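Trainee: My questions all concern the structure below.
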Amino acid sequence: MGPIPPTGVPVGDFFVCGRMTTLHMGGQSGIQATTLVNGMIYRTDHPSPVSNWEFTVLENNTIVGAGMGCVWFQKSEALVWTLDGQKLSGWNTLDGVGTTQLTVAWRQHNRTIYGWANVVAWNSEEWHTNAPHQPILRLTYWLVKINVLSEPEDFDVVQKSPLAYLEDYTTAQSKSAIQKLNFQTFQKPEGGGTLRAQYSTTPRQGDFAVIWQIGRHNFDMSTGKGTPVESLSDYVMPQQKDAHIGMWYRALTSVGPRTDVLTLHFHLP
Amino acid sequence: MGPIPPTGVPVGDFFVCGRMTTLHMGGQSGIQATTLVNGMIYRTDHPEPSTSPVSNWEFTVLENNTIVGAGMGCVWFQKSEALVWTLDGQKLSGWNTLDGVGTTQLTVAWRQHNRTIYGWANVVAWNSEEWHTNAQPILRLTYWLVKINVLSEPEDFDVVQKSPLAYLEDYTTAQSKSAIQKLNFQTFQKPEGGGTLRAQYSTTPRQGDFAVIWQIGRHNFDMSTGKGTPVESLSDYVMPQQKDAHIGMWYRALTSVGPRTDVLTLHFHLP
């Protein structure tokens, strides 16, 4: 027996495993941005309507989600498979996968690319937080297929990042809150309240990306539509989370390499 | 082809994808420890008397009663809930199981609060990846897949713990100046103080379960033998160039916070 080549589009809910490259790293002009992997562009001034984050998921002109992070990959290196229990039911490719009518708008430095990508599939997972009408914290991600080649300009902008909630802080030691997730502004060492979005290689037409948001929002697994996260602060998580969707460490780390391998799992409409 | 059941042990380098549970979360007596997933127990005082050399970290990898590595993190999983496969390029060369996988003679000693469990696990396979600093040994992330030999219930205890984070200056909880090229590791202490953090243990793996132990920091490692040096201590590091990594452990190893369990995708050189 020789090896099985990847063939056909996934039938039903599926897994994607690949090296996924962070769209931009957090920097300062003239300094290569090598570790700040979760700088999330946050812009409340606005120029279809857009969210407060870099990406906006749209049904026509209605915001149904936001993207505060983005990793991308080409179809050639991604592993794609489906399971029947523990049995392998398909060893597939993303070549020719269908898309939904949900679109993604990309807000760049001084322009917005509407129709930049279309949503293919998605996943989401909640983690109960202390609060009443407020949605609990959720991590939602969408697989998207890029429609157009757009080259983004690097620019300095307010960026939020996850971290532990630290008090009595020095670089050598701090008091770490036992139950908290924090999100704060990371500014560049020269100041200004902003951090440079230093873009790397960017997806082209037919490439794929995963965009995600984390924070208080609602989401409908059956349709891929929810609400955009409005803003980020600190959250108390009173119970353990034994999660399933595979994005949590990538979404919550303060530092990391620009690219690493991730396996994500996706639901179709 | 109809659906293929997992069949046979992996031959050659292989992948494992599954939900992996953090061995202990960073806490304080009486408070459920729900987010601090990278409290790494740091003890420079060697157990005395000791029948083997011991690292400064929770786990010591041993061969011929000599240190060949250390473990500062541990995630564990049951084999019945892991995907295991081998590749030839992008082609699938095996859809496998860890049932009946062979082990090496490299062992893992687990230093608990007041005892060390020798032979707690045997090494099955390993991987490692470097990331050059601006500097001595290179900064590396190294991990071993291990098969647990015994259920050894640990006692929760307060101890010095180090965690990764961004290098932050001019810090408040709302905003800080984040160094552009740095990784930092610092002591995280519980809010009640004392310089220590509680290791709050989860369910303990039993014989036949699997775990992944890893170390990050300056050390040497030989992919051909699975042996290297233990990381001695952790500080801050300047990374002058981008790292495009692939061993799948970097975000789990560098995050300051997270859920106790999530899916990870790792791959291993099998001796």
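Numbering starts at 1 and runs along the chain as it is shown here.
Structure determined by X-ray crystallography, 1.5 Å.
The backbone N, Cα and C atoms fix where each Cβ goes, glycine too.
OK, Swiss-Prot features for this one:
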VARIANT   B:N114 to T (Swiss-Prot position 519)  In strain: VS34
VARIANT   B:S152 to A (Swiss-Prot position 561)  In strain: Isolate ITA/205.18-5/2018
VARIANT   B:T204 to S (Swiss-Prot position 613)  In strain: VS34
VARIANT   B:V257 to I (Swiss-Prot position 666)  In strain: VS34
Trainee: From the Cα of B:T204 (variant position) across to the Cα of B:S152 (variant position), what is the distance in angstrom?
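Mentor: So the Cα of B:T204 (variant position) lies 7 Å away from that of B:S152 (variant position).
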Trainee: Return the count of C-beta atoms lying within 10 angstroms of the C-beta of B:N114 (variant position), excluding that atom itself.
Mentor: 8
Trainee: Write down the Cα-Cα distance for B:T204 (variant position) and B:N114 (variant position), rounded and given in Å.
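Mentor: For B:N114 (variant position) versus B:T204 (variant position), the Cα atoms are 17 Å apart.
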Trainee: Looking only at C-alpha atoms, tell me how far B:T204 (variant position) is from B:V257 (variant position), rounded to the nearest Å.
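Mentor: Cα of B:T204 (variant position) to Cα of B:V257 (variant position) measures 21 Å after rounding.
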Trainee: Only counting partners 6 or more residues apart, tell me which same-chain residues put their Cβ under 8 Å from the Cβ of B:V257 (variant position).
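Mentor: In sequence order, the residues whose Cβ lies under 8 Å from that of B:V257 (variant position) (at least 6 apart) are B:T35, B:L36, B:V37.
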Trainee: Which secondary structure state does DSSP assign to B:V257 (variant position), in the simple three-class scheme?
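Mentor: In the DSSP reduction, B:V257 (variant position) maps to coil.
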Trainee: What number of additional C-beta atoms lies within 10 angstroms of the C-beta atom of B:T204 (variant position)?
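Mentor: Step by step: centre on the Cβ of B:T204 (variant position), count other Cβ atoms within 10 Å, giving 14.
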Trainee: For the stretch where 4 residues weren't modelled, take the C-alpha of B:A135 and of B:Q136 and tell me their separation in angstrom, rounded to whole.
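Mentor: So the endpoints of the gap, B:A135 and B:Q136, lie 8 Å apart at their Cα atoms.
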Trainee: Can you name the variant positions among B:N114, B:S152, B:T204 whose Cβ is less than 8 Å from some Cβ in chain A?
Mentor: none
